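Chemist: Attaching a single structure in structure tokens format; questions to follow.
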Amino acid sequence: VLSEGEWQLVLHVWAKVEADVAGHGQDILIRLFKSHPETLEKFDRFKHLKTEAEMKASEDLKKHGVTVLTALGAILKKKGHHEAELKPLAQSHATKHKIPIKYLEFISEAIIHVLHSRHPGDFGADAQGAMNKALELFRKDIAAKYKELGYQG
Ligand code: HEM
């Protein structure tokens, strides 16, 4: 369970992310797709993007980065009472999108990298530790849903 002080560190940096949801989303998806190319294969609509410049130019990719960060932000602001928000997400990503838990670890690592690039003064070690704990809780709760449905990752 994160303490209240850890949730404050998380939501203090996220309020910065929300100043520019679309640029943050771009940087995070592009990092994910470059570091782990297999994840790009899950998206029929982005499969055609071959270079980082093509990814940066894609309005559809930018739009989907806003979708992802908007849903994550809604979960974070629930501070670990996020059952209603998480359940629809785990069901679609297990049974429709077929995303293994491992890929949620990958995108977590991209999120933490981008936050540290863009917000050094609000993302020192103590915030980085709280954010890693929040994303682990996110993954742990999804993985429980996966297990129930027969997908565990
Ligand atoms: C922070 C983690 C993630 C969040 C909050 C998230 C959220 C979302 C949301 C809100 C949607 C649209 C509604 C829905 O289909 O349920 C979506 C769709 C999708 N997500 Fe995720 N997602 C995350 C991670 C991933 C990852 C790691 C992958 C793939 C490697 C993935 C693949 C997909 C696909 C294939 C779709 C449908 C996209 C389309 O063709 O319209 N998601 N995700």
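Chain A is numbered as in Swiss-Prot; shown residues: 2-154, in order.
Quick check of the header: X-ray crystallography, 1.7 Å.
Each residue, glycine too, has its Cβ placed from N, Cα and C.
Below are the features I grabbed from Swiss-Prot:
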type	residues	note
BINDING	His65	nitrite binding site
BINDING	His65	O2 binding site
BINDING	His94	heme b binding site
DOMAIN	2-148	domain 'Globin'
VARIANT	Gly122 to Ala	In metmyoglobin
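Tell me about the surroundings of these features in the structure.
Modeler: All chains included, 17 other C-beta atoms sit within 10 angstroms of the C-beta of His65 (nitrite binding site).
Taken residue by residue with DSSP, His94 (heme b binding site) is part of a helix.
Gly122 (variant position) has a Cβ environment of 8 other Cβ atoms inside 10 Å.
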Chemist: Does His94 (heme b binding site) have same-chain partners at least 6 apart in sequence with Cβ under 8 Å from its own Cβ, and which are they?
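Modeler: Expected: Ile100, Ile143.
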Chemist: What does the DSSP secondary structure composition of the domain 'Globin' (2-148) look like, as residue counts for helix, strand and coil?
Modeler: 117 helix, 0 strand, 30 coil
Chemist: Distance check, please: Cα of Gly122 (variant position) against Cα of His65 (nitrite binding site), rounded to an integer number of angstrom.
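Modeler: Each residue's Cα considered, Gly122 (variant position) and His65 (nitrite binding site) end up 28 Å apart.
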